[PDB]
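Q: There's a structure below that I have some questions on.
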Amino acid sequence: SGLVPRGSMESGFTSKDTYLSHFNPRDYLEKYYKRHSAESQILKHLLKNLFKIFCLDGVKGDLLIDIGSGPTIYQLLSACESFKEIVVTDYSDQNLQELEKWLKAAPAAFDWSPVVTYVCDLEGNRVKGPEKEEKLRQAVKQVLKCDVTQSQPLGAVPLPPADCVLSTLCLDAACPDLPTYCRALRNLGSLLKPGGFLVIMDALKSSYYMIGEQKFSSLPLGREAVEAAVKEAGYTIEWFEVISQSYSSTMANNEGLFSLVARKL
Ligand SMILES: Nc1ncnc2c1ncn2[C@@H]1O[C@H](CSCC[C@H](N)C(=O)O)[C@@H](O)[C@H]1O
Ligand SMILES: CCn1c(=N)n2c3c(cccc31)CCC2
């Protein structure tokens with residue numbers, strides 16, 4: 001069936017258990033992070049932006065919790081230069097397994113070398129590709145289970161309050177409505193130190209995203225709804241950027257991406 005995304009017939013939005021069953025890390029990785037495609041340009045945009053946030057701006061500290069990491073590590077590459085400890089998390093178990101293969105530098109794991117090299121050229125080439133992946137691997141401390149829709153996102157796992165909370169291309173997929181988007185930001189706040197940083201980068205006006213022929217739901221947010229929901233979840237925006245570049249017609253109906261850096265009140 002392709003009339004409605006998988007797991008959305010009864011409710012209207014993809015169910016969380018749909019991510020445990022029909023989400024495949026290998027195809028998600030090959031589809032978006034594997035010539036100079038729409039996806040390659042988007043990745044270059046999120047990387048250049050993460051380089052500005054973590055290396056040019058004042059976003060440094062001890063703990064950075066990454067929420068809904070999937071099987072990806074592109075989003076951590078520049079943060080490992082400013083954060084002493086990273087905690088990668090996700091709801092889908094198979095994604096945490098794909099991340100644990102990467103921490104182990106297993107041969108079965110996905111090859112992030114083109115992305116690592118690109119980030120090294122962004123950072124002025126102080127180090128090479130292999131030295132960079134090793135610094136990130138050491139910085140990743142725990143691999144955790146995650147549910148944004150819970151007052152305690154990481155269950156009973158006792159973690160010190162974080163200096164920053166990163167969340168790339170996840171909240172739109174996780175939150176079925178605006179109240180859930182608001183409640184989920186407040187829950188991420190339960191991990192943040194007072195005045196701690198909230199970093200999000202996600203699609204704009206997208207009702208879906210594809211994994212081959214697997215349609216997955218996305219909350220079609222507008223720039224103003226993002227600004228409004230963030231402010232109302234107990235945060236103050238510092239920086240808000242919107243680029244008009246979209247994913248390929250065949251994989252998503254987004255009308256650009258957004259990226260913000262908010263601070264918890
Ligand atoms: N309720 C929930 N809580 C936490 N993560 C969730 C969730 N529902 C879905 N997700 C996760 O959201 C992710 C969307 S893919 C995002 C992958 C990655 N952060 C990137 O930058 O591309 C999936 O890995 C899925 O497991
Ligand atoms: C990076 C691939 N991908 C992703 N994880 N999300 C996407 C959205 C739109 C387009 C493409 C997307 C919104 C939901 C979450």
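Every residue number used here counts from 1 along the chain in the order it is shown.
Keep in mind that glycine also has a Cβ here, set from the backbone N, Cα and C atoms.
Pasting the feature list from Swiss-Prot:
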{"type": "BINDING", "residues": "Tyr28, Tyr33, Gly68, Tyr74, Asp90, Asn95, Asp147, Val148, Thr168", "note": "S-adenosyl-L-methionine binding site"}
{"type": "BINDING", "residues": "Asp202, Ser218", "note": "nicotinamide binding site"}
{"type": "MUTAGEN", "residues": "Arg26 to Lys (Swiss-Prot position 18)", "note": "Has no effect on N-methyltransferase activity"}
{"type": "MUTAGEN", "residues": "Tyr28 to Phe (Swiss-Prot position 20)", "note": "Decreases N-methyltransferase activity"}
{"type": "MUTAGEN", "residues": "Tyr28 to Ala (Swiss-Prot position 20)", "note": "Loss of N-methyltransferase activity"}
{"type": "MUTAGEN", "residues": "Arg137 to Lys (Swiss-Prot position 132)", "note": "Loss of N-methyltransferase activity like its citrullinated counterpart"}
{"type": "MUTAGEN", "residues": "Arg186 to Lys (Swiss-Prot position 181)", "note": "Has no effect on N-methyltransferase activity"}
{"type": "MUTAGEN", "residues": "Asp202 to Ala (Swiss-Prot position 197)", "note": "Loss of N-methyltransferase activity"}
{"type": "MUTAGEN", "residues": "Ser206 to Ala (Swiss-Prot position 201)", "note": "Has no effect on N-methyltransferase activity"}
Q: Within the chain of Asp90 (S-adenosyl-L-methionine binding site), which residues six or more apart in sequence place their C-beta under 8 angstroms from its C-beta?
A: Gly68, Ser69, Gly70, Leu96, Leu99, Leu144, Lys145, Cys146
Q: Helix, strand or coil at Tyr28 (mutagenesis position), per DSSP?
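A: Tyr28 (mutagenesis position) sits in a helix per DSSP.
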Q: With DSSP assignments reduced to helix, strand and coil, which class does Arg137 (mutagenesis position) get?
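A: In three-state terms, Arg137 (mutagenesis position) counts as helix.
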Q: Hey, what's the Cβ neighbour count for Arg186 (mutagenesis position) at 10 Å?
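A: Result for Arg186 (mutagenesis position): 15 other Cβ atoms within 10 Å.
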Q: Spatially, and counting Cα to Cα, which of the recorded positions is closest to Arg137 (mutagenesis position)? Options: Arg26, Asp147, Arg186, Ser218.
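A: The smallest Cα gap between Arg137 (mutagenesis position) and any of the recorded positions is with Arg26.
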Q: Any idea what the Cα distance is from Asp202 (mutagenesis position) over to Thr168 (S-adenosyl-L-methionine binding site), rounded to a whole Å?
A: 6
Q: Where the model skips 3 residues between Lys34 and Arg35, what's the CA-CA distance in Å to the nearest whole number, could you check?
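A: Logged value, Cα of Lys34 to Cα of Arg35: 10 Å.
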Q: Show me the subset of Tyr28, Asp147, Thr168 whose Cα is within 10 Å of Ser218 (nicotinamide binding site); these are the recorded positions I mean.
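A: Hits: none.
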